[PDB]
Protein chains: 4
Amino acid sequence: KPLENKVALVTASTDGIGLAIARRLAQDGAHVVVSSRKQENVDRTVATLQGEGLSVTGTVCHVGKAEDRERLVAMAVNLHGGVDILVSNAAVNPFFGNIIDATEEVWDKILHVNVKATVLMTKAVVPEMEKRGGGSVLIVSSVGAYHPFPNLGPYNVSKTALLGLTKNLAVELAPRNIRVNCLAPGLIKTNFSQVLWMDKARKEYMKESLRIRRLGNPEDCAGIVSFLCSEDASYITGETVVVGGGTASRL
Amino acid sequence: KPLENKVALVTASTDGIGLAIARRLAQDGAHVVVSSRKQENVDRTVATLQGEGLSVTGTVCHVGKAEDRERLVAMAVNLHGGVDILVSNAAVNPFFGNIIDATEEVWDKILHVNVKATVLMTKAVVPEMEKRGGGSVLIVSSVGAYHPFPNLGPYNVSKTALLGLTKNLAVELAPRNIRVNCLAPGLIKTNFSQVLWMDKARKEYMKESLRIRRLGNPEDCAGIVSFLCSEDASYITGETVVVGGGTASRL
Amino acid sequence: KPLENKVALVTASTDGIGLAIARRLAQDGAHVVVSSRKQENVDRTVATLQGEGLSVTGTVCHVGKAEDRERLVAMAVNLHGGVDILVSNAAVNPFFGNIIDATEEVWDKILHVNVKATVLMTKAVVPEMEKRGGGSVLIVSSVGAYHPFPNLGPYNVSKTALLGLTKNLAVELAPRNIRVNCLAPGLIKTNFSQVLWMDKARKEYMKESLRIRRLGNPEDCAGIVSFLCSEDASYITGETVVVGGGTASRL
Amino acid sequence: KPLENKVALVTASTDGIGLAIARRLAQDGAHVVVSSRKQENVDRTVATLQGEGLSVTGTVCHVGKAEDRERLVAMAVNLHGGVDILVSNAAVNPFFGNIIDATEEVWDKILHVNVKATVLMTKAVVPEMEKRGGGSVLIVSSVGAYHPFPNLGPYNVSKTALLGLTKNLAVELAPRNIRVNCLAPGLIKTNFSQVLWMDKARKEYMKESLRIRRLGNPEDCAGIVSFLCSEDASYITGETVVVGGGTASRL
Ligand SMILES: NC(=O)c1ccc[n+]([C@@H]2O[C@H](COP(=O)([O-])OP(=O)(O)OC[C@H]3O[C@@H](n4cnc5c(N)ncnc54)[C@H](OP(=O)(O)O)[C@@H]3O)[C@@H](O)[C@H]2O)c1
Ligand SMILES: NC(=O)c1ccc[n+]([C@@H]2O[C@H](COP(=O)([O-])OP(=O)(O)OC[C@H]3O[C@@H](n4cnc5c(N)ncnc54)[C@H](OP(=O)(O)O)[C@@H]3O)[C@@H](O)[C@H]2O)c1
Ligand SMILES: NC(=O)c1ccc[n+]([C@@H]2O[C@H](COP(=O)([O-])OP(=O)(O)OC[C@H]3O[C@@H](n4cnc5c(N)ncnc54)[C@H](OP(=O)(O)O)[C@@H]3O)[C@@H](O)[C@H]2O)c1
Ligand SMILES: NC(=O)c1ccc[n+]([C@@H]2O[C@H](COP(=O)([O-])OP(=O)(O)OC[C@H]3O[C@@H](n4cnc5c(N)ncnc54)[C@H](OP(=O)(O)O)[C@@H]3O)[C@@H](O)[C@H]2O)c1
């Protein structure tokens, strides 16, 4: 079990990619603390994963709120004695249309949850990882960071920013033995992406436009994340891995 | 005169790269409106460029203020009858240290001026460009967007975000015949960059680390911006050009 | 005349992009030597350009032949006293199909003319540029280097190799004050690309698939090349500029 | 065992990164056929891995020879019934100096072993993978493809070409359900890379120069390759993963 005795936080982990990641980390031996905004979602997720015999607890954490971030870390520290792994997976996107039409308020919300919360969550775990001799951070971006989704401009820009955040954190935290990498999913079937593939007609347009044979599933993302969070990836930092089924990204 | 009869706004154009850009656009035939936060800097710059026989006026514009952005555009419309070119050059960096220590307030200032103000300035000019049958927008990022400068993390992240912003704007404004490109300077001698190349020992270390033969000067950036803002670049959009004297960037 | 008194070689310059580049360099003040494989194509091109008042002469040069390369440089040296600029534009593509079916002989032809000939042509001009205090090399690649064209695999791979060649030459020739940059055209209307945009149905499919408003013309490439070959671009080396009308390339 | 019952070929697998990959694939359940040019090296490697209880056989295969490539595939088919995985790891570099001084003979050798042999090896395995319903190909490039090593220009160019080859093969083989990915190692301690980390002066220098805390070991590359060759990576194709310990690569 590659993550035996490790303690992982996964934000936004009560559905979709975050849940698949949390499940896999726990299957690979970690103690996982799951979280999201709504208590009912946390409760259901914890119950499901505990029912699979996994070492999982959970609490509400809206990543945009400082007190919630601090309480999430405190929970891991108090139940398990520290934190080894952070998977930062939360995102918001309250906008669709031409980028130039997005309001200042839309930009503030997207930049706060998608970019600032990521770095502030990382700041919250770093001192705990230092106590453990190091750790791993994985940030969830998007292939739209490289090749933008039509009509998702502000979101896409926040995801490009995360590419840069990954690189800067990896350089700046290397002296602390903390690795920082990034997952850039393609079109993965989830509630957050659902509108893009709800109609069979829109789904088939997406597949032709993205040049993919199938849509991804949340579990298509879980293996690479578990691997990157493991000591077997000790010479991998500052790296983005695209999980996009062949859709274009970068050289 | 490749920009004869064109009207250009250059933000943050009372020193450094923005001044060199404003000078060159005007030498190339444009009517240029220069601006920055301080009236004395605007006055000095306008006097200098007028004294060189260039068609230049100026006003105060703090790009982070909606009223200032609107008034800048209105000034160009009222004097010259429209706007053809926007060069968005303003940036702030209130931070020098390890990225993990930057507070929410530091992130808010950097993201507001460096990212949000860029898009909101673009939104302010687009309707005027549409009336003219098209236009050119040039956003100033940094080679740090690709290869981060040490101690400059939050700033570097904002500059990466601008690579994304350029791409999204280029796609979305193409139907309106508005091109959007980006200049990514390397180590250029300006007041803003002084900490990096100040002392002889730090300068020699920067040249060896960056693998450059000389530091750049502001005028080294001006020609490409003028070219990109011209109709001779009509099939060039969505592009970032690095002006870095051979320092590393990307394939 | 930004290239007044400069001497330029443009390979493969009797049609298409090469011809547009040669015309523009000469319009901007350079003495240009054009060349290609067939004397008839050379004669037609020299007649046209001399008819426009331009300082152009020509010779046969198949870039894959060492003797031809040597004689081309010697011609420029004899006519004009040296060489300042090399634009390397030749390419071959004897293949249209799935990459897995191309034989060793197809690869040998493509790699020889598209890659080896480029570096060997550069080697031939370097000593002449040294005598002049420096010079400029521009290599013509393709947006297919980043996002491969369908059925053009072996060619696309050669074009990616040229990105690497540009970077390596720019680093290794900087001490000689020789800059090396690359032009990566998108879908430009030429004889070479005819099968891709020929019938109206395939043209509309290419414009949608590439996300462009129009196809490019050879002259759309000429301005950036002239600029990069000028002393106004003295702080630009190791850079690829895509001329693709907003088709996808890279951050 | 993520690769249980799978059959893998790893070229150039009797030392260094190739050996670590072969070892790990076999530890993860695969039947592996190792190979390289010299029978003594093959024998030694097979003996070592068999001694560890791994399902390994070997044969001589100079990847530049068609008959050797054909016979390697045939061996796996005759012993195991098919081929699921190809790891293409062979490389040559008979040159050290300025790229411009590399002769045609040098270029021919590098392009033949490093680029052509890779695609020809892939062609040899594709029909066998089709009989199995799909498969995985992993090409070994280098971080030098993005940021060239000094004095290794022709080699670096060949590695950049492999980034393009990976992308083109991934697109063109997707209809056959064959995934194609690439490993780009950084500074890994091996015989091949010895010149970059000779004595204590050049080792501590290149750590500061490349911005890494340690040199890599061949096993640092093995986990990602095994992962990418597994069905857990079924939504990952056309991807390059850098294993570079924080050395610069790309966004
Ligand atoms: N789906 C795709 O095609 C795809 C593609 C590219 C990128 N992504 C990225 O993948 C990540 C996960 O998205 P997903 O598609 O897997 O979403 P999903 O299935 O819709 O799940 C969203 C999860 O986020 C939680 N959440 C939302 N806002 C939160 C906040 N402020 N703080 C904490 N938790 C929050 C939700 O629970 P609560 O409602 O209880 O808060 C839920 O657990 C995001 O970074 C997204 O940008 C997804
Ligand atoms: N120098 C480098 O090595 C380097 C490298 C990469 C990128 N860049 C980029 O180049 C651009 C220009 O920087 P520089 O180095 O040329 O700077 P500089 O010489 O120090 O000049 C800064 C200019 O910006 C104005 N300014 C500052 N904040 C402003 C605001 N909020 N609104 C409007 N104007 C403002 C200043 O005038 P006031 O004080 O009157 O406002 C002044 O005209 C920036 O985007 C920077 O990030 C520079
Ligand atoms: N057209 C596009 O959409 C496009 C897109 C991406 C890249 N490009 C690149 O642009 C460059 C120019 O191509 P083009 O489309 O402009 O072609 P074009 O209009 O067909 O012109 C081809 C030119 O190359 C010459 N030529 C061919 N083989 C040669 C050789 N071995 N040695 C010397 N000259 C040779 C031809 O003259 P002779 O017959 O007399 O030899 C002719 O002058 C190439 O590098 C190409 O890969 C074009
Ligand atoms: N080490 C690094 O820092 C590093 C960095 C970037 C990339 N790489 C890449 O990693 C890969 C592995 O290199 P390495 O450093 O691990 O090498 P290594 O430890 O020196 O081993 C070289 C292996 O290749 C075999 N070989 C050489 N030429 C061959 C040929 N023509 N056909 C078949 N086998 C051949 C050798 O055995 P025989 O003598 O018996 O043929 C030996 O097994 C290469 O693609 C290399 O470019 C390594």
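Residues 29-279, in that order, are what chain D shows, numbered as in Swiss-Prot.
The deposited model was determined using X-ray crystallography, 1.5 Å.
The backbone N, Cα and C atoms fix where each Cβ goes, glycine too.
Here is what Swiss-Prot records for this protein:
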type	residues	note
ACT_SITE	D:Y183	active site, proton acceptor
BINDING	D:37-61, D:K187	NADP(+) binding site
BINDING	D:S170	substrate binding site
MUTAGEN	D:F177 to S	Change in stereoselective activity by the reduction of 3-ketosteroids and benzil into 3beta-hydroxysteroid and R-benzoin, respectively; when associated with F-180
MUTAGEN	D:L180 to F	Change in stereoselective activity by the reduction of 3-ketosteroids and benzil into 3beta-hydroxysteroid and R-benzoin, respectively; when associated with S-177
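Annotated features, which come from Swiss-Prot, shown on the structure.
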residue	record	DSSP class
D:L37	NADP(+) binding site	strand
D:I45	NADP(+) binding site	helix
D:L53	NADP(+) binding site	helix
D:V61	NADP(+) binding site	strand
D:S170	substrate binding site	coil
D:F177	mutagenesis position	coil
In sequence order, those binding-site residues of D:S41, D:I45, D:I49, D:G57 whose CB lies under 6 Å from ligand 3: none
Pairwise Cα distance for D:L180 (mutagenesis position)/D:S170 (substrate binding site) [Å, integer]: 12
Entries of D:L37, D:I45, D:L53, D:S170, D:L180, D:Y183 (recorded positions) sitting next to ligand 4, with Cβ under 6 Å as the cut-off: D:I45, D:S170
Surrounding CB atoms that lie within 10 Å of the CB of D:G57 (NADP(+) binding site), all protein chains: 17
D:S170 (substrate binding site), number of other Cβ atoms within 10 Å: 29
Rounded distance in angstrom between the Cα atoms of D:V61 (NADP(+) binding site) and D:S170 (substrate binding site): 23
For the recorded positions D:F177, D:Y183, the one whose C-beta sees the most other C-beta atoms within 10 angstroms: D:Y183
Rounded inter-Cα distance in Å - D:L53 (NADP(+) binding site), D:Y183 (active site, proton acceptor): 27
Between the residue listed as 'active site, proton acceptor' and D:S170 (substrate binding site): CA-CA distance (Å): 10
Rounded Cα-Cα span from D:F177 (mutagenesis position) to D:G57 (NADP(+) binding site), Å: 36
Integer Cα-Cα distance in angstrom, D:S41 (NADP(+) binding site) to D:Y183 (active site, proton acceptor): 19
Cα within 10 Å of D:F177 (mutagenesis position) - qualifying recorded positions among D:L37, D:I45, D:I49, D:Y183: D:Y183
Integer Cα-Cα distance in angstrom, the residue listed as 'active site, proton acceptor' to D:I45 (NADP(+) binding site): 17
Neighbour tally for D:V61 (NADP(+) binding site), based on other Cβ positions within 10 Å of its Cβ: 26
Recorded positions compared (D:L37, D:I45, D:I49, D:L53, D:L180) - the one with the fewest other Cβ atoms within 10 Å: D:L180
Neighbour count (Cβ, 10 Å) for D:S41 (NADP(+) binding site): 31
